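J.: My questions all concern the structure below.
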Amino acid sequence: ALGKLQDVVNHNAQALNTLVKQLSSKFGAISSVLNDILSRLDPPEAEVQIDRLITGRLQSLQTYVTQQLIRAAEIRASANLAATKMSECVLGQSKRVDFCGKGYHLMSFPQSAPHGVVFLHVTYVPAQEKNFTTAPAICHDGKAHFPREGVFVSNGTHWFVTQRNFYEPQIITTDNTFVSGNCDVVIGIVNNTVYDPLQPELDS
Amino acid sequence: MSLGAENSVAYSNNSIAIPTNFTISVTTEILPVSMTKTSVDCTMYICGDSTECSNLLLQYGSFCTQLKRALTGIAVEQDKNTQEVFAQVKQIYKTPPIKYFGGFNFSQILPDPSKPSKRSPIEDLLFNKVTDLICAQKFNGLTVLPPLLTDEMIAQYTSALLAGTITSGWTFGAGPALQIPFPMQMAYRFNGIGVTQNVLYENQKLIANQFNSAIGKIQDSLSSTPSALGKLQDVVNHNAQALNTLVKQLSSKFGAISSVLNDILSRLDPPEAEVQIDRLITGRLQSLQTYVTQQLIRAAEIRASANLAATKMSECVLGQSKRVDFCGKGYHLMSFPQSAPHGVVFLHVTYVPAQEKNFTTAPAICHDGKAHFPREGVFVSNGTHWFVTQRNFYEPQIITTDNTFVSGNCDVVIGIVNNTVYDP
Amino acid sequence: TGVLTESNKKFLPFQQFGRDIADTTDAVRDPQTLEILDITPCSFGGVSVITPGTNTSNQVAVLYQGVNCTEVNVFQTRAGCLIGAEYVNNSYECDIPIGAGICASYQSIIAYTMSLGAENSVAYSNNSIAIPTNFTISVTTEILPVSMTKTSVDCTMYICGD
Ligand SMILES: *[C@@H]1O[C@H](CO)[C@@H](O[C@@H]2O[C@H](CO)[C@@H](O)[C@H](O)[C@H]2NC(C)=O)[C@H](O)[C@H]1NC(C)=O
Ligand SMILES: *[C@@H]1O[C@H](CO)[C@@H](O[C@@H]2O[C@H](CO)[C@@H](O)[C@H](O)[C@H]2NC(C)=O)[C@H](O)[C@H]1NC(C)=O
Ligand SMILES: *[C@@H]1O[C@H](CO)[C@@H](O[C@@H]2O[C@H](CO)[C@@H](O)[C@H](O)[C@H]2NC(C)=O)[C@H](O)[C@H]1NC(C)=O
Ligand SMILES: *[C@@H]1O[C@H](CO)[C@@H](O[C@@H]2O[C@H](CO)[C@@H](O)[C@H](O)[C@H]2NC(C)=O)[C@H](O)[C@H]1NC(C)=O
Ligand SMILES: *[C@@H]1O[C@H](CO)[C@@H](O[C@@H]2O[C@H](CO)[C@@H](O)[C@H](O)[C@H]2NC(C)=O)[C@H](O)[C@H]1NC(C)=O
Ligand SMILES: *[C@@H]1O[C@H](CO)[C@@H](O[C@@H]2O[C@H](CO)[C@@H](O)[C@H](O)[C@H]2NC(C)=O)[C@H](O)[C@H]1NC(C)=O
Ligand SMILES: *[C@@H]1O[C@H](CO)[C@@H](O[C@@H]2O[C@H](CO)[C@@H](O)[C@H](O)[C@H]2NC(C)=O)[C@H](O)[C@H]1NC(C)=O
Ligand SMILES: *[C@@H]1O[C@H](CO)[C@@H](O[C@@H]2O[C@H](CO)[C@@H](O)[C@H](O)[C@H]2NC(C)=O)[C@H](O)[C@H]1NC(C)=O
Ligand SMILES: *[C@@H]1O[C@H](CO)[C@@H](O[C@@H]2O[C@H](CO)[C@@H](O)[C@H](O)[C@H]2NC(C)=O)[C@H](O)[C@H]1NC(C)=O
Ligand SMILES: *[C@@H]1O[C@H](CO)[C@@H](O)[C@H](O)[C@H]1NC(C)=O
Ligand SMILES: *[C@@H]1O[C@H](CO)[C@@H](O)[C@H](O)[C@H]1NC(C)=O
Ligand SMILES: *[C@@H]1O[C@H](CO)[C@@H](O)[C@H](O)[C@H]1NC(C)=O
């Protein structure tokens, strides 16, 4: 589960171990110990041997610094991503798909971890879906009615309007539908009644 | 050079421009995803078949282990990049056998049964348009490793994403795939960008024709432009050029008498042959470290591009994005993924307003001593009459109490005009 | 050092050797009989070992990368020759990645073409919709590295010491 953080710790420790291990490399010289080189040779050739050790160790150190810089760039990109997730997932609700978890994102919780952050993404996942017969519009009194915020569904005999992400059937009225045009243009329009709230009021 | 055509917008305090038509624009975005996976035998590259060279090479320590480990990290990173970009669905969705989607034609993007590769016409064109070097690179101890996901499986992942986005819209990306008719899905997408469902339903045939025409234009545009696939070809060129340079560096003396180790052994005594082999080893080791360093930098660049491609796949293909210019130029409707060699091509279907018309606008309508504000639209005037319309399409409607809300009197709003508000 | 295969290359009478695009020898003319030979270097490969945990088993499989199986439970893959695993026509999820669509798992060690996912056909029709009737509150984890170990190196002490 925590492979990324442990991987970063492993790379840092392994890099330091390799850099420490590189001091035991002759680099084409008689010995890897500078004290032995001084204690065994005259300055004209000791200078050459120390030069060989210096160039090898300097190459090792430059290599280590170069990989440290590349890893620093990778960790900086990951930290910028983590800051973006903290701003958009924890400090607000995000409409970006898959940015703050799988599903419709609700909220997020930050947790500290060694060299890192763990985001607990609380998301809403739809479940227990049911088939319904759908229509683009409802034809009533020669007018086309479209849903304000939902979708027209039919359970087999009756037509209702429900919200798209949860099944809550409601009677098709003028309050939750809007009229645009006649019934001759929309392809697939079905005939159904549209209830009027004012009709019982003026009737009684 | 000219920066652009000069356009002066007719700004005034009470005039608005409302679109009266639209264009369905499909645009292409080419993103590199992975590189060529390379492995280098450190001993074979630096020394070949010479035992004495290997013995002298051992004095330098764990350089060979570092280079092998770095290349292995890049090689696993490329497969991780491909998994992140394409393997984002765990269900392999399929299109219905009757390819009718309410007038919308997806032949150019769905897999072709006739082709053995099971690729789309666009994907087949992309593979065709992206192209003893390999043998020499192999012969010098450098090996290219095959991608973990084969081209047919990447095409299968794109097919599953296309089938999910076409039959289920954005539902499959957020949980179970819920079937929805494609006109209703396009109406939902029109609602996402602030246009009512009626505009999509009334103009369904025109929108389908525009989308089909745009897809055909996209295929022609890719087939007719040589510099369309420059990013993927550029990545292939850099990888091949790097391997060629690394192979070419074996023919460098590096300040020694000869570049051939066999000649050095066959011509000199061990006291001076050790020095010459040392010169060759240090030069070749510097070349290999340089190659690994540029491979790591390119790996970081490709990783950033792959992260961007995964973000585009999540936000543009598996949902509708409200980020401006992230999923094409225009108001984003939907996106289609296409596999390409070492990369992904996104077909962004966007809504572009067109045929705008001037109207006289007001912030509020004063009726009966009350200020009326639009619930979802804008007040427009064609010269004599006032109407309320949606902001992104011209559909004038009578100003009523149903589509306006009352807040305050008429004495505070600057620019309020007097007009009647109908009562149902 | 290399294999000398038959060559289809028609040399001009004055030419003796042959070189690649990258200046590596790829052909030669025999000086005894005027025939052309394709010098191709002998096979080499990266030996990779595919093994499960030592907690479970000690069986291993060997992958010779880039090597045909005739030049080394032997199966031929596009990645190379896999020895020690038996190909199964069934498709499962990837456990140990081999390459070119081939993955390995322990059940003996088997090699198979990995399955991308479970096959689901959505019942698309022109007038049917699926509406959710319930929901699941899902909490998922995302682990992101933020910082590294801060390292400082004394250049003089590291290279030269005392
Ligand atoms: C579709 O839904 C409606 C409303 O829930 C159902 O109508 C009711 O059905 C129950 C049981 O069948 C009756 O007791 C009620 O009297 C009905 N109400 C009305 C106003 O008729 C309808 O039966 C459902 N259709 C199907 C096929 O299940
Ligand atoms: C919906 O209702 C309209 C009007 O009641 C129907 O249109 C009529 O259809 C009949 C038979 O097809 C024709 O003889 C009439 O001339 C039509 N009248 C008009 C005004 O168009 C329509 O058929 C109904 N649709 C459905 C699916 O039942
Ligand atoms: C809206 O009206 C303005 C002004 O009445 C139009 O702006 C003019 O456009 C023409 C053509 O480019 C220019 O030559 C004029 O100089 C512009 N006038 C000003 C004051 O900027 C504008 O084109 C009209 N909009 C539409 C859609 O017709
Ligand atoms: C909106 O624009 C579309 C095209 O983008 C118009 O459709 C064109 O209509 C003309 C004349 O009616 C035809 O000659 C063209 O062939 C049509 N083009 C297409 C692609 O169908 C449409 O008429 C415009 N609508 C309005 C109200 O201006
Ligand atoms: C969907 O589009 C494809 C291609 O864009 C159409 O196929 C063309 O069909 C016409 C007439 O049959 C031929 O003249 C073309 O050569 C075909 N093009 C290709 C690339 O095959 C297809 O008819 C469209 N409609 C459907 C329902 O698939
Ligand atoms: C502004 O729009 C309104 C509504 O479309 C126009 O009013 C109609 O105009 C037509 C033709 O001029 C007449 O046949 C109708 O009788 C008018 N309806 C009403 C209710 O008056 C109006 O003319 C438009 N104004 C301008 C300057 O074009
Ligand atoms: C909008 O209507 C109001 C009320 O009918 C107008 O306010 C009147 O304006 C006249 C002349 O300017 C004054 O003599 C009245 O005393 C005003 N009455 C009130 C209650 O303020 C207003 O001028 C109209 N605005 C426009 C642009 O026609
Ligand atoms: C909605 O109805 C369709 C068809 O009536 C169902 O799809 C069937 O699902 C079963 C179980 O997987 C398959 O064996 C059939 O082949 C499917 N039929 C078709 C035409 O695809 C679907 O399961 C129903 N949805 C729900 C939620 O029950
Ligand atoms: C929606 O799903 C929840 C669970 O996700 C259902 O709650 C379960 O109800 C059954 C029987 O009523 C119990 O045995 C379980 O213990 C409940 N689970 C939990 C977690 O409370 C709920 O009934 C479902 N609602 C509908 C309308 O189907
Ligand atoms: C409206 O705009 C014109 C120029 O665009 C300006 O002269 C005028 O002062 C503005 N109206 C008000 C009330 O400031
Ligand atoms: C080489 O000598 C052999 C033996 O006499 C002869 O058969 C062959 O043709 C010779 N090749 C050339 C090029 O003269
Ligand atoms: C509705 O869909 C079926 C198959 O899904 C198709 O045969 C039929 O033609 C479609 N209806 C129309 C009006 O095209």
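We number chain C the way Swiss-Prot does; in order, the residues shown are 549-620, 641-675, 691-745.
If you check the header, you will see the structure was determined by electron microscopy, 2.7 Å.
Placement of Cβ uses the backbone N, Cα and C atoms for every residue, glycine included.
Pasting the feature list from Swiss-Prot:
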type: MUTAGEN; residues: C:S673 to A; note: No effect on O-glycosylation by host GALNT1
type: VARIANT; residues: C:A570 to D; note: In strain: Alpha/B.1.1.7
type: VARIANT; residues: C:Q613 to H; note: In strain: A23.1
type: VARIANT; residues: C:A653 to V; note: In strain: 19B/501Y
type: VARIANT; residues: C:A701 to V; note: In strain: Beta/B.1.351, Iota/B.1.526
type: VARIANT; residues: C:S704 to L; note: In strain: Omicron/BA.2.12.1
type: VARIANT; residues: C:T716 to I; note: In strain: Alpha/B.1.1.7
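Are these features on the surface or tucked inside, and what are their neighbours?
T.: DSSP assigns C:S673 (mutagenesis position) to a strand.
Residue environment of C:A570 (variant position) contains 21 other Cβ atoms, counted within 10 Å of its Cβ in all protein chains.
Every protein chain considered, the tally of other Cβ atoms within 10 Å of the Cβ of C:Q613 (variant position) stands at 21.
Counted within 10 Å of its Cβ, the other Cβ atoms near C:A653 (variant position) come to 27, all protein chains included.
Within its own chain, C:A701 (variant position) has no residue 6 or more apart in sequence whose C-beta sits under 8 angstroms from its own.
Sequence-distant contacts of C:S704 (variant position), defined as residues of its own chain at least six apart whose C-beta falls under 8 angstroms from its C-beta, are absent.
C:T716 (variant position) falls within a strand segment according to DSSP.
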J.: At a CB cut-off of under 8 A, do any of the variant positions C:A570, C:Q613, C:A653, C:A701, C:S704, C:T716 come close to chain B? List them or say none.
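T.: Correct list, in sequence order: C:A570, C:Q613, C:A701, C:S704.
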J.: Of all the recorded positions given, C:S673, C:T716, which has the fewest Cβ neighbours within 10 Å once its own Cβ is left out?
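T.: Candidates: the recorded positions C:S673, C:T716. Fewest Cβ atoms within 10 Å: C:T716.
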J.: Are any of the variant positions C:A570, C:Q613, C:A653, C:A701, C:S704 near chain A, where near means a Cβ under 8 Å from a Cβ there, and if so which?
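T.: Near chain A - Cβ to Cβ under 8 Å - we find none.
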J.: Of all the variant positions given, namely C:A570, C:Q613, C:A653, which is spatially nearest to C:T716 (variant position) at the Cα level?
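T.: It is C:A653, whose Cα lies nearest.
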J.: Please classify the secondary structure at C:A653 (variant position) using three-state DSSP.
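T.: DSSP assigns C:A653 (variant position) to coil.
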J.: Which variant positions of C:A570, C:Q613, C:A653, C:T716 contact ligand 8 in the sense of C-beta under 6 Å?
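T.: Passing the 6 Å Cβ check against ligand 8: none.
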J.: What does the structure give for the C-alpha distance between C:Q613 (variant position) and C:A653 (variant position)? Integer Å is fine.
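T.: For C:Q613 (variant position) versus C:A653 (variant position), the Cα atoms are 15 Å apart.
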J.: In whole Å, how far does the CA atom of C:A653 (variant position) lie from that of C:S673 (mutagenesis position)?
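T.: Distance between the two Cα atoms comes out at 9 Å.
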J.: Using DSSP with the three-state reduction, classify C:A701 (variant position) as helix, strand or coil.
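T.: For C:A701 (variant position) - judged by DSSP and reduced to three states - the answer is strand.
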